[PDB]
Each structure stands twice: as structure tokens, then as C-alpha cells.
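J.: Structure incoming, see below.
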Amino acid sequence: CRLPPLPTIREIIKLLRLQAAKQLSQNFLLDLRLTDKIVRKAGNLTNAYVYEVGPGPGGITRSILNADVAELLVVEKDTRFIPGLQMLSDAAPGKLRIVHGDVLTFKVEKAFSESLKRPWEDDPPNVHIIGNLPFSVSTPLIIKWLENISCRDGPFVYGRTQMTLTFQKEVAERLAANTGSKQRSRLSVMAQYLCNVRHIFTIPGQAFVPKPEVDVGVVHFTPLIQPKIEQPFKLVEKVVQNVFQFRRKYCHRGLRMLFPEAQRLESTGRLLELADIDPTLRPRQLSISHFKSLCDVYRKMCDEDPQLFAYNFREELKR
RNA sequence: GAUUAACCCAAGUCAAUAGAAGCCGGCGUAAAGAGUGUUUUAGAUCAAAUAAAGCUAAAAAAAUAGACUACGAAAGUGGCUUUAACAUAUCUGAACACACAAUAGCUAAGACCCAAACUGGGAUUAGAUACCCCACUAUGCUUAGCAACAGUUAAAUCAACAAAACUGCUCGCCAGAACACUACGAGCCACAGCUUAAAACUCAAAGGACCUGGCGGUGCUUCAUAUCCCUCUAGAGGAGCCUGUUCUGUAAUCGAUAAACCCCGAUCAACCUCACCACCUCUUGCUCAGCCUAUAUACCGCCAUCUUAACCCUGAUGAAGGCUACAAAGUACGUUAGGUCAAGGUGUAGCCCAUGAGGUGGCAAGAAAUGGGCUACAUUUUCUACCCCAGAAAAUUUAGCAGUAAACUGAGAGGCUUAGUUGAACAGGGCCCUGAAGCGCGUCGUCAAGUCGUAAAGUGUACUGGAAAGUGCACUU
Ligand SMILES: [Mg+2]
Ligand SMILES: [Mg+2]
Ligand SMILES: [Mg+2]
Ligand SMILES: [Mg+2]
Ligand SMILES: [Mg+2]
Ligand SMILES: [Mg+2]
Ligand SMILES: [Mg+2]
Ligand SMILES: [Mg+2]
Ligand SMILES: [Mg+2]
Ligand SMILES: [Mg+2]
């Protein structure tokens, strides 16, 4: 399968009409070899349906097409790259389906046929997502898709679709952080009670043609058959955010803020005691089972008190 | 590895192992010396502070003085008054004694004007501003808790680099990488994660200071900037023939005349003749015949192409370096599948029932777009007399630069060489490129190495869920 040569940075500057190399405001991975590595780590893609986000110049696109995919849905925001992607599509007829639009609003649930939809408890449904997006867009995207897994909608109408996304090295570590680690944070819990998350490898900044001052991690997500917390996404998000707002103080200092001041002291204690959270646990020392306990007790407290779930302590400190 | 020869020791040789064999050397940068004061058994010779009360002026914390450099052990202290008040008559000596001081990180409560990591909300490109605006947390606040000392500048000062080297006297510290790596395990946790280590082991290094450089490099700056530009000046497209290329067409050549014609120049086809096409004939014949058929892709010739050290000083006699003019170390021929067989040769090959000699017919093209050439092209003209006061007729390109362009005459060897006459127009800006110097920059990556690809700013720490890095707090130049 012969494909067009990859565009060098010269052609890319000419294409974006910048006429210089220090005005891109973007970093491109123009190394087909690292992209081969990433597509290898994404799994066995033979006759797979790949939803590739943030195509850009097309190193990831070329790497994926080199693997024997069936359909490769591309979603590009910029129109200066559609010409190159159209040349790629013509070089490999029938495999590249290009679309123009934002990945944060694009509806993947209708993109692929309904004959690929496997049940949730069965194997991942032969539909993969691969992404090298701006880090300013991959974090909202992963939050949105985590909500989708919690609701079993969106890209996960086909089942437990696997994701391979590039994040910043720190963000990737935090996504794949263990209990007690110095990178354990909100993002770790939020990703980990819904997915098996693996930080596979780190690409140094020197490998990107405009070299960034950061490293880039590649992280693989596989939705879990049995989520570790069976509560609504927004409730878990609220609990985790209030726990982790004070990362270096005891866990109760952050949990007291879920309740109005009037009943802060007694309600916080009731929460902790109907859970079994030792109040000397600092937030990085809480496993997903501690958060499951807190979420269950908090769901109860909300269900016998309607006003609670909408409470925001800063809206009460304003007055 | 074998073999030859050599070397050492020798009734031994020498592989392994183990001993013998070593601190009066150093601690800014290589391993090793500061938070401050007091005391301490011994050893040595060197016998504008601080705390209290009160009080305040401009706008709680203190402009001017302060260009001052004082007080205090250090951290620190600079609004006014008053009261207390600023140890000690030799030095060294604390992990363990007493006082202070600062730096992290958490824990309890408390205040909250203001600011503010995180967290929400609003506005913005066409991955918006990461950056603007609003609100409000942690936090910033307040408590209580977790090398010394004395003398020297004499010497060769002087591994270098810092910060000129020194002695004496005392304490502490230092004897490769290695403040290496590693979780047998332990604690917390409670099946899967976090925190916590020395030693072995391995190696011949590790470490410190300095120097040369090299980029077959990168851009720009100014001017000399002549050729080349650009401007500017003066002429050069229509018509008729002849040539170049293309397409179309034929069996074929609208091809040539030391070989026709013409007898003004030239010329087209000529029934010349050679050349081409289609048919035939001749044969030992011309004369041991006949062809200009090839070759300089044979040489020669003629043109053209390309290539063509020493000495003396400086750095402590280290790598290393050496300039000032009102002068401070510098001086001494080949090459070519080249063209030319027309003003010229010396050879070599070819066919010899044909590459020779004849005969019968045909052949005589068409069409465009463009390239080139030759003629006539006038009123500032043409004809006569005269040699200048008469009468009759009717777009690219080439040069420029001066006796040049343009126009007009003569002489030659027989398209080329020389001698004359008349005689213009324009004449301003900038470059390529060498010349003359100056500044800066600059000193690539990756999957298994290429049979790989390509040309205000910082340092920490904390949080970060719109993180290709941002913000907050404290510091540095
Ligand atoms: Mg023996
Ligand atoms: Mg040291
Ligand atoms: Mg003392
Ligand atoms: Mg505020
Ligand atoms: Mg001492
Ligand atoms: Mg003819
Ligand atoms: Mg003949
Ligand atoms: Mg020749
Ligand atoms: Mg942020
Ligand atoms: Mg910072």
C-alpha cells in the first residue's frame, strides 16, 4: 500500500501560511516511527473500526492505515489539512472517511453501523478510538467520555470501546496514579472507577518538531465491566472534588464543605461514621472503596434531604 | 594455533592463593570546616540594641534626615516621650548543658478588610486569551503544639580557576565510582497499592581546572559597486519570393549541378544529367576494369573545447601565544566517439552478375503557426543643370559610451580587407558580483545502527479537570 510521503515542517509552514517556524502555536509528531509504536500499543487493529481524533498532518493517520483497518473515521477541525487527508483517502480507497467538526460535539454514536454493537459484559466491540489532540482539548474530552461510560451512551453505545489518547506526562501519570502516590488526584479516581487505565510510555518533548518544554504520555482506557461505584456521575464528581479540594489536609476538612454551615459539624460526623472512613486519612490515601462508601452514604443523605445536592459553599460565603 | 628463532631463570620453572610492603597527607571548586552566644574536665602561650507603658503627624505602619553605617551574639533595629537597660581584664574547647534564632511540613482552635493557587460563571479565534472580567476557597494573619585565635609580608608568591600568599596553636572532619543500586523484609493497608534500606556485587575508572578549535556553516550592515541593470536616445512588423520546424500524404527526394540552363541580373521547374520509386537488360566487361562508397570514430594539417622553511622572544621553559607609527617583540603540455576531404596531403578498408554500365515509366507534394534571409517601400522624395540662391515631376531586437549611430563616395584580393565626405539624439536612479571593512548568529531527532527521516528572563515549592504547560507564594540578575 503506497501512500504519499509525510509533509515536512517546511511544507507545513507553507500550508499554514505562517512563513516562519516560531509561530505555529502547535506541536506536530512528524515521526512515522513513534506513531507506528503508538498504533502498535493501541492493540490489534486488523479489520477494526478506528475513530481517530485530532488527525493533523496525518502521521497517526498513516500509521493506522498501515494497519489493516476496515473503516477509519477522521474528524479534523482545520480545513488546511483536509487537502492532505483527501490525498490520503484517495491513496487508500474506501478506508478513510473524513469529517469536519469539533470532537467535543461530534456524535460518534451514529457514525458506525449498528452491527458492531456488542453487549457491555462481552469483549470490547472491535471499535477503537485513537487520539493525539491538543492537551487543551483532551482533558474536557476525557471527562465527557467518562460521563458517557457512566451513562453507557455516546461512543460506548457499541459497548466497551477502547481508547488510546495522548496527554501531558504529568496528566497521564495522574490519570494512571495508584493510592498514596504523589500524583493521586481527582482525575485518577474519576478515570479509575470506570476504566482500566494504563500509562504505557512517555515521548520526550524533543521528539516533536516544534519541541515543547514538556513530555507526552500515551494512556490506554478500557471501560470496566463492573464500575467500582454504582452512583450517578455528577454525584461521584462532587464527592471527589470536595475530598480533593484540600489535598494536604485530612479528608474531613474537605468533606465538611458538602453540607451547610448550620449542620456542618454533625452532618460531617454522621457521614464519616455511617461510612467507616478514618478521619486521619489524607485524600491521596483513599481507595475507590472509601469513595464508594462515601458516595453511598451521601446519596442517602441527599435522598432524605432534597436541598443538599445543589449546595455550593462558596455561594453561601458570598453573603 | 603450529613452526623457526630469540629472551629470562634453571633442576627447576611459575599459574593460583596468602603475606611482606602505606597515613606527620588534606578539608573554596576534586572525599573532607560557617546559625549565634555563654559555660564546660582539659590544652595553648596569644595572659536606628532590648522590654514596658503612654502619645502621635501626614496617608494600622513610620515619607525628609539617611550622601548616615551606629546598636545588637545572630536573626534583626531607623515616629516622639518617660522608665528599666546594653555580660565579661588571655585564647581554643558541646552531638551530649542553658539560652536564643531561622527554615520546611502537618495538627488544634480563632479573625477575615484585602489579595489569592484551586473551583464555578461571563467574553472572546475558527483547537478563541494559558493571558481579560466577576465570585469565592486553601493560603497570606493570630496564638498553642509537634573553621576559631595570635603574629608575618619575608621569601621561590604562584598545577590551574577563584579570593595575594604565610606561619604558629587548637578543635571537628576526610581516606575510589558509591550521599551508587537494590525491599530479603518492616509499618500502613487489607489483594494490590504507598512509605521505608544498608551491604555485598561489578568496574578501571570516577572526579576537578584549562586550551585548541572546527562548523567545507548561517545571515545582515555599510559603502568603491565598474560589466550587468532599469531609465533615456535612434532605427528595425505590411507585400512578394527563398529557407528552418511541425502535421498530413505518396511506391517515391517540392533532393543536388568542380555535372544543366541562361548569355541583363538572378532564377523555377528543366524532356540535361545525377538522386528517389516500380519493372527489366548487360558480364568478363574499359583499359588486370568501374564507384567519390566509408574512415581525419585512420594519422598529419587547420580550427575549436577543457585542465595545468628558518631565526628570535612571551607564558615559572603546559597545551599555547607574538599587535599599537607620538609604535609596546617580532624579523625573514595533455584533452576530445569534437568540426573540417571545397582552395592540403599519407594510408586503410568496402562492392567487383554490382556499391558497375544501361533501358522503360513515374517522381515535380498540400496545409498552417512561428524562426530567419533577399528586393521596393517618396515629398527632409525623384529627374536635369550644378556641386547647395534653379527649373520640372509627383513585440522583441540592433546600436549608444562621438567623429559613434545614420546617410553617401572611392580603392583593392579576387562576402572579405582598406581610404574618405556629411554628421546627430540621450547622457539620470540601482544592482549581480569580486573589491573595502563591521556586527551578529550558530555552536536535529527516532524504532529496532542503517538497505532510518530530515533545514524581562530564570530558580525553587504548592495546586492544576479547558495542563504542548498555567497560575499562586517566596527568591536571583
Ligand atoms: Mg613445582
Ligand atoms: Mg567537596
Ligand atoms: Mg570559648
Ligand atoms: Mg477577593
Ligand atoms: Mg572549633
Ligand atoms: Mg524532385
Ligand atoms: Mg556515380
Ligand atoms: Mg572527428
Ligand atoms: Mg489552571
Ligand atoms: Mg511557578
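Swiss-Prot numbering applies to chain A: residues 10-328, in that order.
Note that Cβ sites are derived from N, Cα and C of the backbone, with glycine treated the same way.
Heads up, here are the entries from Swiss-Prot:
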type	residues	note
BINDING	A:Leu38, A:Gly63, A:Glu85, A:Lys86, A:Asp111, A:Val112, A:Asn141	S-adenosyl-L-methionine binding site
MUTAGEN	A:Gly65 to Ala	Abolishes methyltransferase activity, DNA-binding and SAM-binding. Does not abolish transcription activator function
MUTAGEN	A:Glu85 to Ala	Inhibits rRNA (adenine-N6,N6-)-dimethyltransferase activity
MUTAGEN	A:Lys86 to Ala	Inhibits rRNA (adenine-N6,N6-)-dimethyltransferase activity
MUTAGEN	A:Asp111 to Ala	Inhibits rRNA (adenine-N6,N6-)-dimethyltransferase activity
MUTAGEN	A:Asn141 to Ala	Does not affect SAM-binding, DNA-binding nor transcription activator function
MUTAGEN	A:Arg183 to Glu	Abolishes the interaction between 12S helix 45 and TFB1M; when associated with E-256 and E-257
MUTAGEN	A:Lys220 to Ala	Abolishes methyltransferase activity. Does not affect SAM-binding, DNA-binding nor transcription activator function
MUTAGEN	A:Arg256 to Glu	Abolishes the interaction between 12S helix 45 and TFB1M; when associated with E-183 and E-257
MUTAGEN	A:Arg257 to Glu	Abolishes the interaction between 12S helix 45 and TFB1M; when associated with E-183 and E-256
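Mind running through what each feature is packed against?
T.: Under 8 Å, Cβ to Cβ, and six or more positions away along its own chain, A:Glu85 (mutagenesis position) finds A:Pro64, A:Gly65, A:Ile91, A:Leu94, A:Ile107, A:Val108, A:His109.
In the three-state DSSP classification, A:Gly65 (mutagenesis position) falls within coil.
In three-state terms derived from DSSP, A:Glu85 (mutagenesis position) belongs to an extended strand segment.
A:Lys86 (mutagenesis position): 18 other CB atoms within 10 A of its CB, across all protein chains.
In sequence order, A:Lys86 make up the list of same-chain residues 6 or more apart from A:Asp111 (mutagenesis position) whose Cβ falls under 8 Å from its Cβ.
All protein chains included, A:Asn141 (mutagenesis position) registers 23 other Cβ atoms within 10 Å of its own Cβ. When secondary structure is read from DSSP and collapsed to three states, A:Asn141 (mutagenesis position) falls in the coil class.
In the three-state DSSP scheme, A:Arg183 (mutagenesis position) falls into the helix class.
A:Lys220 (mutagenesis position) is surrounded by 11 other CB atoms, counting those within 10 A of its CB over all protein chains shown.
Taking the Cβ of A:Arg256 (mutagenesis position) as reference, residues of its chain lying under 8 Å away and at least six apart in sequence are, in sequence order, A:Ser194, A:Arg291, A:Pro292, A:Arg293.
Here the Cβ of A:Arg257 (mutagenesis position) has 8 other Cβ atoms within 10 Å, regardless of which shown protein chain they belong to.
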J.: Between the Cα atoms of A:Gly63 (S-adenosyl-L-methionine binding site) and A:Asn141 (mutagenesis position), what distance do you get, rounded to the nearest Å?
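T.: For A:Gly63 (S-adenosyl-L-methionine binding site) versus A:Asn141 (mutagenesis position), the Cα atoms are 6 Å apart.
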J.: Kindly assign A:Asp111 (mutagenesis position) to one of the three DSSP-derived states: helix, strand or coil.
T.: coil
J.: Among all protein chains shown, how many Cβ atoms are found within 10 Å of the Cβ of A:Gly65 (mutagenesis position), not counting that one?
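T.: Taking every protein chain into account, the count is 22.
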J.: Which of the recorded positions A:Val112, A:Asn141, A:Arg183, A:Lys220 has its Cα nearest to the Cα of A:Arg257 (mutagenesis position)?
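T.: For A:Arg257 (mutagenesis position), the spatially nearest of the recorded positions is A:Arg183.
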J.: What whole-number value in Å do you get for the largest C-alpha pair distance within A:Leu38, A:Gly63, A:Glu85, A:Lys86, A:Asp111, A:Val112, A:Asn141, the residues recorded as binding S-adenosyl-L-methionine?
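T.: In whole numbers, the farthest two Cα atoms are 21 Å apart.
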J.: In terms of Cα spacing, which of the recorded positions A:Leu38, A:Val112, A:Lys220 are within 10 angstroms of A:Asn141 (mutagenesis position)?
T.: A:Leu38
J.: Check the Cα-Cα distances from A:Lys220 (mutagenesis position) to the recorded positions A:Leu38, A:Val112, A:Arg183 and tell me which is shortest.
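T.: Answer for the nearest of the recorded positions: A:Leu38.
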